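**Q** Can you read through this structure? Questions will come right after.
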Amino acid sequence: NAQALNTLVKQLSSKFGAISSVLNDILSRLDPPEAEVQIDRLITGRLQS
Amino acid sequence: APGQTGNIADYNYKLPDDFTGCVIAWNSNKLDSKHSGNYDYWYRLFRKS
């Protein structure tokens, strides 16, 4: 058990094929119509985890 | 265009991110350019928000 959670949390700092792994970084550097794609990539990866 | 930034977009005319229409353009230099005296066309340049 103690391993599984440490695997889940450490999955938060992965990109899954995006510019960065920080939500408040993609929003502060690109306009939203260019940013929903990256946000969707992160959302799908974090759902799969 | 949706999610586009600039003087016109941030001061004169702002389109939403959920636009479901069409945009049409055609040059009007033949007539609307007037005779070195086209002055009725104006645009805002400064605004608080």
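The residue numbers of chain B are those assigned by Swiss-Prot, with the residues present covering 411-459 sequentially.
If you check the header, you will see the structure was determined by electron microscopy, 3.1 Å.
Note: Cβ is positioned from N, Cα and C throughout, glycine not excepted.
Quick paste of what Swiss-Prot says about this protein:
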- B:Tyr453 to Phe: Decreased HLA binding to NF9 epitope. Increased binding affinity to human ACE2 (MUTAGEN)
- B:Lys444 to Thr: In strain: Omicron/BQ.1.1 (VARIANT)
- B:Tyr453 to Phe: In strain: B.1.1.298 (VARIANT)
- B:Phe456 to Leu: In strain: Omicron/EG.5.1 (VARIANT)
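What's the neighbourhood like for these features in this structure?
**A** Within 10 Å of the Cβ of B:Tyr453 (mutagenesis position) there are 9 other Cβ atoms, across all protein chains. In three-state terms derived from DSSP, B:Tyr453 (mutagenesis position) belongs to neither a helical nor a strand segment and is classed as coil.
Note: B:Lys444 (variant position) has no non-local neighbours, i.e. no same-chain residues 6+ apart with C-beta under 8 A of its own C-beta. B:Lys444 (variant position) falls within neither a helix nor a strand when secondary structure is assigned with DSSP, and so counts as coil.
Same-chain residues at least 6 positions away in sequence with a Cβ under 8 Å from that of B:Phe456 (variant position) are, in sequence order, B:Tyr421.
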**Q** For the recorded positions B:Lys444, B:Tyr453, B:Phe456, which ones lie near chain A, with a CB less than 8 A from one of its CB atoms?
**A** none
